[PDB]
Amino acid sequence: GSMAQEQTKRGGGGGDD
Amino acid sequence: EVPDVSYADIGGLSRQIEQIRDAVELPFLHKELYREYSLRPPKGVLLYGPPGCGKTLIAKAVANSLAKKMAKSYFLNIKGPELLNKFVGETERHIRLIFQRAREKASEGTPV
Amino acid sequence: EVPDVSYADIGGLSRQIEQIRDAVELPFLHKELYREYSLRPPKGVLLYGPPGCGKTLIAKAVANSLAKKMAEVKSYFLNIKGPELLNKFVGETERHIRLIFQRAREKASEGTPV
Ligand SMILES: Nc1ncnc2c1ncn2[C@@H]1O[C@H](COP(=O)(O)OP(=O)(O)OP(=O)(O)O)[C@@H](O)[C@H]1O
Ligand SMILES: Nc1ncnc2c1ncn2[C@@H]1O[C@H](COP(=O)(O)OP(=O)(O)OP(=O)(O)O)[C@@H](O)[C@H]1O
Ligand SMILES: [Mg+2]
Ligand SMILES: [Mg+2]
């Protein structure tokens, strides 16, 4: 019986032009 | 590959060494004997207990004893956080490549 | 910036300072005698206690002692803030840990502790 708050973990992403 | 370890270094664990011999060493030493009784070899062995009780010691000891017992065996050690990549790719590619190499070495005949 | 605090600047700890000084110097002051007994140097040191009792002071003293020892013969002492290595990317933190340990063991030698 408790509430949680989320911390995100960014994932790598790369594009060309 | 970690050499210089054997069951002789580990003391006080007699039953567990015998069990890990039965589950791992015995299927490699005897295959037709297993097939005669239609007993499938155990595929997976997990070690659990209080910290520092010798799980890694038993692991390296059995890894060396498999090579020494046969009359070329390959031991692969991989950790969890090792196979994690920040990119979206290679998170699963590395594991699949590792298992493909394990299958290749098995096809070569060397136990993995 | 090398800290300028030595063991003579810490008072009231004639035992804990002795223990850490032994664990840092004795395996490297007498290597052959340690090898004779086959006693490896300790690889894990933990400091705990109530806040503001001298833990970071002892850390600075150890850093200064290492700096003086190396100057007798600078980059051997590695200072890491607690959550500093934490990163938002999923795999960056483990890679940073592995890189740090690999660099530390790269410079490691029998006569020079890291
Ligand atoms: N008979 C024994 N059984 C277990 N450990 C032993 C034995 N004899 C010596 N040890 C010592 O115990 C230490 C811990 O061994 P090991 O690394 O296998 O534990 P571990 O399973 O990795 O612990 P953890 O999983 O918590 O890291 C070794 O450094 C070894 O020197
Ligand atoms: N013998 C001594 N024992 C304790 N403190 C001392 C002593 N000599 C000087 N100090 C002073 O105590 C202050 C705090 O010491 P130190 O930074 O080592 O503790 P700390 O690591 O901040 O503790 P915590 O992080 O748990 O709060 C230092 O600024 C130092 O000037
Ligand atoms: Mg372990
Ligand atoms: Mg402090």
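Numbers in chain C track Swiss-Prot; the residues on display, in order, are 245-317, 326-366.
Any Cβ shown, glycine's included, is placed from N, Cα and C.
Mapped onto three states, the DSSP output places C:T300 (ATP binding site) in helix. Taken from Swiss-Prot, the feature ATP binding site applies to C:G296, C:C297, C:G298, C:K299, C:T300, C:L301.
Mutagenesis annotation in Swiss-Prot: C:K299 to Q, described as Reduces both ATPase activity and ATP affinity. Abolishes proteasome substrate degradation and protection against RNI; the structure shown retains the original residue.
The DSSP secondary structure for C:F341 (mutagenesis position) is coil. Per Swiss-Prot, mutagenesis C:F341 to Y is noted as: No effect on unfolding capacity.
Sequence-distant neighbours of C:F341 (mutagenesis position): no residue of the same chain at least 6 apart has a C-beta under 8 Å from its C-beta. Among the mutagenesis entries in Swiss-Prot is C:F341 to A, noted as: Abolishes unfolding capacity.
Under mutagenesis, Swiss-Prot gives C:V342 to A with this note: Abolishes proteasome substrate degradation. Long-range neighbours of C:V342 (mutagenesis position) (same chain, six or more residues apart, CB within less than 8 Å of its CB): none.
Cβ neighbour count for C:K299 (mutagenesis position) (all protein chains, 10 Å cutoff from its Cβ): 14. One way to see the shell of the ATP site is to take the Cβ centroid of C:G296, C:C297, C:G298, C:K299, C:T300, C:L301; the remaining same-chain residues with a Cβ within 8 Å of it are C:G293, C:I302. Among the recorded positions C:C297, C:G298, C:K299, C:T300, C:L301, none has a Cβ sitting under 8 Å from a Cβ of chain A.
Residues from the set of recorded positions C:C297, C:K299, C:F341, C:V342 situated with their C-beta under 8 Å of a chain B C-beta: C:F341, C:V342. When the recorded positions C:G296, C:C297, C:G298, C:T300, C:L301, C:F341 are checked against ligand 4, C:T300 have a Cβ within less than 6 Å of one of its atoms.
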